[PDB]
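Beneath this line is the structure, given in structure tokens, with notes to follow.
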Amino acid sequence: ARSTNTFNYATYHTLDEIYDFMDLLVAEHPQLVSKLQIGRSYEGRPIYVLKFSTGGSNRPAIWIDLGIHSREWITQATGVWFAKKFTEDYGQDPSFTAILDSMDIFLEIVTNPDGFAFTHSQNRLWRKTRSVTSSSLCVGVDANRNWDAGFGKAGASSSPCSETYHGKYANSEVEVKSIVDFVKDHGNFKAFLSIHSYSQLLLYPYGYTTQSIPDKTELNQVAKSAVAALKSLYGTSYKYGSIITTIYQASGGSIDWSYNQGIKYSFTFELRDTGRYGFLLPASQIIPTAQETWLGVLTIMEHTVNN
Ligand SMILES: [Cu+2]
Ligand SMILES: [Hg+2]
Ligand SMILES: [Hg+2]
Ligand SMILES: [Hg+2]
Ligand SMILES: [Hg+2]
């Protein structure tokens, strides 16, 4: 509220409160975090990424996005918890400290701000962007079907009213283009994590093709390790594997894109729960979710630093 220390992390918040939170954080930790705007949403809301760094120029970096599917509120809540945690742990946690001493971390807490507002205003379950058009009264695109990785293949719908509509062409949604251009311009990303809910899964590419990635042994070992760390705190059980073998065929997904850009450590997390509450996870599960996900994420970052 008046300081990140008084912000209530154990409750869900609106867009404005999250945006306010970002400014407070930057104000409190100017030497570590900065707020960059990498685009504007369809309805004109700024799209912000927090950059965490101890210096250097173009250091290898880690991208983390949350909330691309707006109704997955647990994700934006986890994103705010992570932002705070980074600032607390630097200097206290040996491992994390080593990570930030050598790499920068870019965190996008609200990747789909128009959808997020819509979830507070009109439809709690809204998943897509809010882009409109012409040959349909249906609004919106599945931003996780809009990337240029098997765009348009099986695993996405071409019907505008579908929950999985892929949109007119790859990267047609501003919310996606913005990340694409930012990552391509930076050119030094080593890891790309996209956070979703629900199902308790840790996935690696690909989703659009049965073809195995060349780094499959390593990512799989990574995922296994991360899942082991994550389970350690509360016993939360995750499965892991490639998107297509674990879930279903899905095209135009972000991690397929990042992996094809050469960002080896590309993974998607599907947070709690397994169906009991689904998207409507109680506020009381915020903190435990966030704490256990951190362990998983930290294990991937460690791997990254050392490889
Ligand atoms: Cu899923
Ligand atoms: Hg600080
Ligand atoms: Hg702080
Ligand atoms: Hg999702
Ligand atoms: Hg805490």
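In chain A, numbers come from Swiss-Prot; the residues present are 111-417, in order.
This deposition comes from X-ray crystallography, 1.8 Å.
Every residue gets a Cβ built from N, Cα and C, even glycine.
Cβ contacts within 10 Å of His306 (Zn(2+) binding site), excluding its own Cβ and spanning all protein chains shown: 21. What Swiss-Prot lists as Zn(2+) binding site is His179, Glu182, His306, and the listing cites experimental evidence.
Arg255 (substrate binding site) carries a helical DSSP state (H, G or I). Under the heading substrate binding site, Swiss-Prot lists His179, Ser180, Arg181, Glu182, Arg237, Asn254, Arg255, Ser307, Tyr308, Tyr358.
Every protein chain considered, the tally of other Cβ atoms within 10 Å of the Cβ of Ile289 (variant position) stands at 27. One entry in Swiss-Prot concerns the natural variant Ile289 to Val. Its note says: In allelic variant.
Per Swiss-Prot, the feature active site, proton donor/acceptor maps to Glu380; the stated evidence is sequence analysis. According to DSSP, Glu380 (active site, proton donor/acceptor) is assigned to a strand segment.
Fewest Cβ neighbours within 10 Å among the binding-site residues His179, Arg255: that distinction goes to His179. Surrounding the centroid of the Cβ atoms of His179, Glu182, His306, where the record places Zn(2+), the chain contributes additional residues within 8 Å, namely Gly177, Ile178, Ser180, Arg181, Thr185, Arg237, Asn254, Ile305, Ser307, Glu380. Looking only at other Cβ atoms within 10 Å, the busiest spot among the recorded positions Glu182, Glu380 turns out to be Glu182.
Checking the recorded positions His179, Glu182, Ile289, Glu380 against ligand 1, the ones with a C-beta less than 6 Å from an atom of that molecule are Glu380.
Here the Cα atom of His179 (Zn(2+) binding site) is found 15 Å from that of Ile289 (variant position).
Listed in sequence order, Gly225, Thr229, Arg234, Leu235, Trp236, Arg237, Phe389 are the same-chain residues at least 6 apart in sequence whose CB falls under 8 Å from the CB of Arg181 (substrate binding site).
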